[PDB]
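Beneath this line is the structure, given in structure tokens, with notes to follow.
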Amino acid sequence: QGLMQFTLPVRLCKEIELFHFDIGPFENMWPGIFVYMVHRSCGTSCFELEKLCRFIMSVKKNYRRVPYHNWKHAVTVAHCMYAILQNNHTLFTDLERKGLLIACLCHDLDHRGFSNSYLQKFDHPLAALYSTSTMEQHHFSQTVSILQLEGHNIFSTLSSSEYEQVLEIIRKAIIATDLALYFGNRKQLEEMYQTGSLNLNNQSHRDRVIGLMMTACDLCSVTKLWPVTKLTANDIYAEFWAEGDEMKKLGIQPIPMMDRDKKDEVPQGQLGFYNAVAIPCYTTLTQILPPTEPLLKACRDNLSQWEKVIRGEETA
Ligand SMILES: Cc1nc2ccccc2nc1-c1cc2nc(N3CC[C@@H](F)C3)cc(NC3CCOCC3)n2n1
Ligand SMILES: [Mg+2]
Ligand SMILES: [Zn+2]
């Protein structure tokens, strides 16, 4: 029955193993790419193919047509997680491999392209339901809904308690994509690394490490080849500037990164974001998971490209 194996064209088969892989513009290939990544990083026995495929198409349908936080982002974040898991295969359990690829696919479900801040200022009903990590708690609740549709329980062969464990892996992974939580989590991990107290057999330490892997996967567009990184930056700002428009309509001055009038400062903004967020992220992750080195190196390469843009040597 494991006689039906998923295969990719030669170029994709080789390049999908590299951290900087780009899943391409053919969206009808992204489910196949995802299944392939599950079969190889988990095993062909991890899920029944018919439920997985039905689950994947329900997740796709509950992603929206927004510039950045869309289906392509979900698969892209999932692929970064595949590359981390394939280069660190000894360190993770069967449940974690299983749960972390799904958490990445589902992590921005039903994203409308607005920050937790905008939901709070707009007084969106979701803000009353969840006061912190508003969108992330909605993404997880959307994941549970889909898992609960008929013929969608991809975890049907797990015991009650294993099912509960993997849903807890998934819940914490999706919550950890709230960038507001990342600053505390990374400082804690850094302290624990440099004191030498960090212990991957400690469940609350695993939680923190997985959280950091989630942030690294979520930001992974800063770890692509420069043309990908630069084009993706247009999609991110298209959402930021629409949100800033929406802030102005509420009579609220938007923070600078969401103001389309500060367009010419995008190169300085990116430089800001690389030094304050991205570099520290991939540094701490490489310290803990040495084989994730190419993420840091490609980030450093793109930081150097943004500096190049600031000094007029490149155009954007
Ligand atoms: C938040 C994000 N998330 C990304 C995720 C993936 C890829 C790029 C991503 N870039 C950004 C990003 C983009 C950006 N542009 C800025 N500008 C532009 C022109 C001037 F107004 C300033 C300023 C910032 N400061 C950050 C620093 C960390 O605290 C929050 C704000 N950021 N941050
Ligand atoms: Mg998110
Ligand atoms: Zn995301």
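Residue numbering for chain A follows Swiss-Prot; the residues present correspond to positions 723-1038, in that order.
Per the header of the entry, the method used was X-ray crystallography, 2.3 Å.
Placed from the backbone N, Cα and C atoms, the Cβ positions cover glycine too.
Annotation comment: Swiss-Prot describes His791 as active site, proton donor. According to Swiss-Prot, the feature 3',5'-cyclic GMP binding site maps to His791, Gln992. The annotation divalent metal cation 1 binding site is assigned in Swiss-Prot to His795, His829, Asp830, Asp940 on the grounds of experimental evidence. The annotation divalent metal cation 2 binding site is assigned in Swiss-Prot to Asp830. One mutagenesis experiment catalogued in Swiss-Prot, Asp830 to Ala, is accompanied by this note: Loss of activity and of zinc binding. What Swiss-Prot notes for the published mutagenesis of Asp830 to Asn is this: Reduces activity 1000-fold.
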Checklist outcome for this item: Same-chain shell around divalent metal cation 1 excluding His795, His829, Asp830, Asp940, C-beta within 8 angstroms of the CB centroid, reads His791, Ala796, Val799, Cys826, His833, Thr899, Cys939
Next on the checklist: Suppose we screen the recorded positions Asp830, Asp940, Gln992 by Cβ distance to ligand 3 with a cut-off under 6 Å; which survive, in sequence order?
Outcome noted: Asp830, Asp940
Next on the checklist: Nearest by CA distance to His791 (active site, proton donor): which of the recorded positions is it, out of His829, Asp830, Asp940, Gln992?
Outcome noted: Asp830
Checklist entry - If you count Cβ atoms within 10 Å of each one, which of the recorded positions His791, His795, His829 comes out on top? => result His829
Checklist entry - Rounded to the nearest angstrom, how far is the Cα of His829 (divalent metal cation 1 binding site) from the Cα of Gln992 (3',5'-cyclic GMP binding site)? => result 23
Checklist entry - Under 8 Å Cβ-Cβ from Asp940 (divalent metal cation 1 binding site), six or more apart in the same chain: what's there? => result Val799, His829, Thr899, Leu901
Checklist outcome for this item: Cβ neighbour count (10 Å, all chains) around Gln992 (3',5'-cyclic GMP binding site) is 26
